[PDB]
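Engineer: What follows is a structure written as structure tokens; I'll ask about it next.
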Protein chains: 2
Amino acid sequence: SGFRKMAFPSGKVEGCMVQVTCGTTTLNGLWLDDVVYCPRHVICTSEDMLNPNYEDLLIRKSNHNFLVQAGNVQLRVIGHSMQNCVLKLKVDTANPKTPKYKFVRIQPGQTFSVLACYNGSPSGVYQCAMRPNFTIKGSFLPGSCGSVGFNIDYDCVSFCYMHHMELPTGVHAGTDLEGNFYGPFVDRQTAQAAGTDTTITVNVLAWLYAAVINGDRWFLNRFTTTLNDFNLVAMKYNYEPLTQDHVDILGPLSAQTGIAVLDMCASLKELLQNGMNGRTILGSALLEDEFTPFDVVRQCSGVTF
Amino acid sequence: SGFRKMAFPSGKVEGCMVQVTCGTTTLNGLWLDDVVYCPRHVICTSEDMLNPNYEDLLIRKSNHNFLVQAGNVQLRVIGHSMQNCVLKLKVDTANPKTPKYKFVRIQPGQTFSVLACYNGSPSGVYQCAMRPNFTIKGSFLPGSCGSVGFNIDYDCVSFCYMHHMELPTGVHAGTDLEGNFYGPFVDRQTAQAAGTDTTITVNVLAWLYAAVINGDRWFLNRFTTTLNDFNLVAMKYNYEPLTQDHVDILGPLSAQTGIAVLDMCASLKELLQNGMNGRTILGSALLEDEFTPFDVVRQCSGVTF
Ligand SMILES: *[C@@](O)(CO)[C@H](C[C@@H]1CCNC1=O)NC(=O)[C@H](CC(C)C)NC(=O)c1cc2c(OC)cccc2[nH]1
Ligand SMILES: *[C@@](O)(CO)[C@H](C[C@@H]1CCNC1=O)NC(=O)[C@H](CC(C)C)NC(=O)c1cc2c(OC)cccc2[nH]1
């Protein structure tokens, strides 16, 4: 039993974390096979960051301009290409620690593990969720650019995020491993705001099932609601609408506890209208939306990786 | 910026997790060099765990009664012995992924990272804190015995916890890597109850320092107390008394903010006596206690490994 914010074991990613230096800028790279992936603004100077023409700046660079570091071993760049905001540095040596990998673009509401890195060395691992406004509530310091977000299925690591910047509100934005930004953000040194951030509803419902599975039942009530009537109240409190797919995903959680999904919705409806009155749920004074139904099932059901 | 629970990179510990089977019972083991460490109750069947005589059970066990597997590959046991509640199995092969390691016994309040494992395959990693009643509020499922808790100091990995059981209350208990239980618990199929939990006072002070390092400093009292006077008032609110390593460990955080430890102690006593009056600190208004002063230094500074 128990329920913690759990990230995937990071060992498969640590073997790919390298250091990419170009000029006087240093960030992190992901060394898969004979390619090294890193944010493209490593090639930028301090003056270039304001308004960078990247294909312009990239054409003015060469292979020997990039300093790639893997441990205490300098990796030689034998070629360079650019895919959106991601730089691709081909090297002479392949990574023996390359796992089975894939490049996916997660949908908002999904979760992934972040391996915070500085100068190509892993600092810490933690779990994030892609918020509906395509930002993440991460923990990043200058030099964390190039850190990747990931999920592991069987022995396959599915990369989905690369860190790029920090918004003025403390949240963070980045790209997938193809270079496409999550959200309306761009890789320039400007103050960028995001859209209004809604609450991932189906994540809150799975979190409540996790509390019931762990013996916390103070929030349940003897009422039920229709899917539309719940979405009507949920929309009023800036919650994403619950879909028939979301209800289907919560199926196993409803089966284990015997509480219908539409029953849990009446509890979340009550919680939004009345508050928690100073009590806690799973030790939290707030409604938590950073756990997917899989995250709860993989913990509470007993699934292992 | 961004502050959240952050676990150590689990790669170095991943390469030390193995499977230990005795008859029909399977748990997890820690393989460092040519010795595998695991809970001693692996030599038990279902009815053996009720009232086990561990010295009498080990006398009827041989080296070939032990199945040690790295993945699916078996490591032959060339020697077995017992230290308290852990089992030591000498293996014919030395682990090439063995890092520089240590066996340490941590104090209630210190944090570590748990790498949850099932059948020798790491499942997830999360940060825990040792509660003052010597339990941990973990997240374990059947087959998780042998999962280790650890801290990383530079290139050294310090092992400090080996999981053993789950209390009726939902929390968990275990031993260090020397076999000695944390608390008054024993490895048996017995209903065991921990003592009354308290708040890790040194950890809320580091968290208040973490808030001061950022924006929130609204709770600064401009008052002081003696170490003795605060300890007497803190115990009246189910808070742990401050020891000596507590005051000295808060040193770097006090020098960074210029706010003395005893000055911060009076700010916290003001928050215990009159509450927070609907004000929030670092987001959640719940007085977090699972961040050590190192967790603040390590996160706010970007210490890598
Ligand atoms: C990378 O590590 C550098 O390659 C760095 C990581 C973030 C900054 C510190 N903490 C982080 O998460 N990324 C940046 O510094 C980026 C630069 C590229 C072009 C994206 N810039 C920002 O994150 C940034 C710039 C500004 C700003 O200007 C003006 C004004 C307000 C906020 C802001 N964030
Ligand atoms: C290990 O996997 C056993 O190898 C197992 C892990 C716990 C069980 C599931 N989740 C866990 O954290 N450990 C145990 O089963 C131990 C075995 C002891 C050390 C011999 N037992 C318990 O954790 C346990 C026993 C009892 C109990 O009795 C009956 C009554 C109430 C709670 C309880 N927990």
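Here chain B follows Swiss-Prot, giving residues 3264-3568 in order.
Recorded method for this deposit: X-ray crystallography, 2.8 Å.
Placement of Cβ uses the backbone N, Cα and C atoms for every residue, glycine included.
I grabbed these lines from Swiss-Prot:
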- B:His3304: active site, for 3CL-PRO activity (ACT_SITE)
- B:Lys3353 to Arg: In strain: Beta/B.1.351 (VARIANT)
- B:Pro3395 to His: In strain: Omicron/BA.1, Omicron/BA.2, Omicron/BA.2.12.1, Omicron/BA.2.75, Omicron/BA.4, Omicron/BA.5, Omicron/BQ.1.1, Omicron/XBB.1.5, Omicron/EG.5.1 (VARIANT)
- B:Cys3408: active site, nucleophile (ACT_SITE)
- B:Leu3468 to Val: In strain: Zeta/P.2 (VARIANT)
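Map these features onto the structure and tell me what's around them.
Structural biologist: Listed in sequence order, B:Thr3288, B:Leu3290, B:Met3312, B:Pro3315, B:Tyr3317, B:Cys3348, B:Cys3408, B:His3427, B:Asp3450 are the same-chain residues at least 6 apart in sequence whose CB falls under 8 Å from the CB of B:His3304 (active site, for 3CL-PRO activity). DSSP gives B:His3304 (active site, for 3CL-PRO activity) a helix state.
According to DSSP, B:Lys3353 (variant position) is assigned to a strand segment. Of all Cβ atoms in the shown protein chains, 17 besides its own fall within 10 Å of the Cβ of B:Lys3353 (variant position).
According to DSSP, B:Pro3395 (variant position) is assigned to coil rather than to any helix or strand.
In the three-state DSSP reading, B:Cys3408 (active site, nucleophile) counts as coil.
The secondary structure of B:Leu3468 (variant position), as reduced to three states from DSSP, is helical.
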Engineer: Tell me the Cα distance separating B:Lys3353 (variant position) from B:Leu3468 (variant position), rounded to the nearest angstrom.
Structural biologist: 44
Engineer: With an 8 Å cut-off on Cβ-Cβ distance and a minimum sequence separation of at least 6, pull the same-chain contacts of B:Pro3395 (variant position), or say none.
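Structural biologist: Spatial neighbours, sequence-distant, of B:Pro3395 (variant position): B:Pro3371, B:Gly3372, B:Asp3460, B:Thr3461, B:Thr3462, B:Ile3463, B:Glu3503.
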Engineer: For B:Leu3468 (variant position), list the number of other Cβ atoms lying within 10 Å of its Cβ atom.
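Structural biologist: I get 25 for this one.
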Engineer: Around B:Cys3408 (active site, nucleophile), how many other C-beta atoms are within 10 angstroms of its C-beta?
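Structural biologist: I get 25 for this one.
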Engineer: May I ask which of the recorded positions B:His3304, B:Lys3353, B:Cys3408, B:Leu3468 have a CB within less than 6 Å of any atom of ligand 2, listed in sequence order?
Structural biologist: B:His3304, B:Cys3408
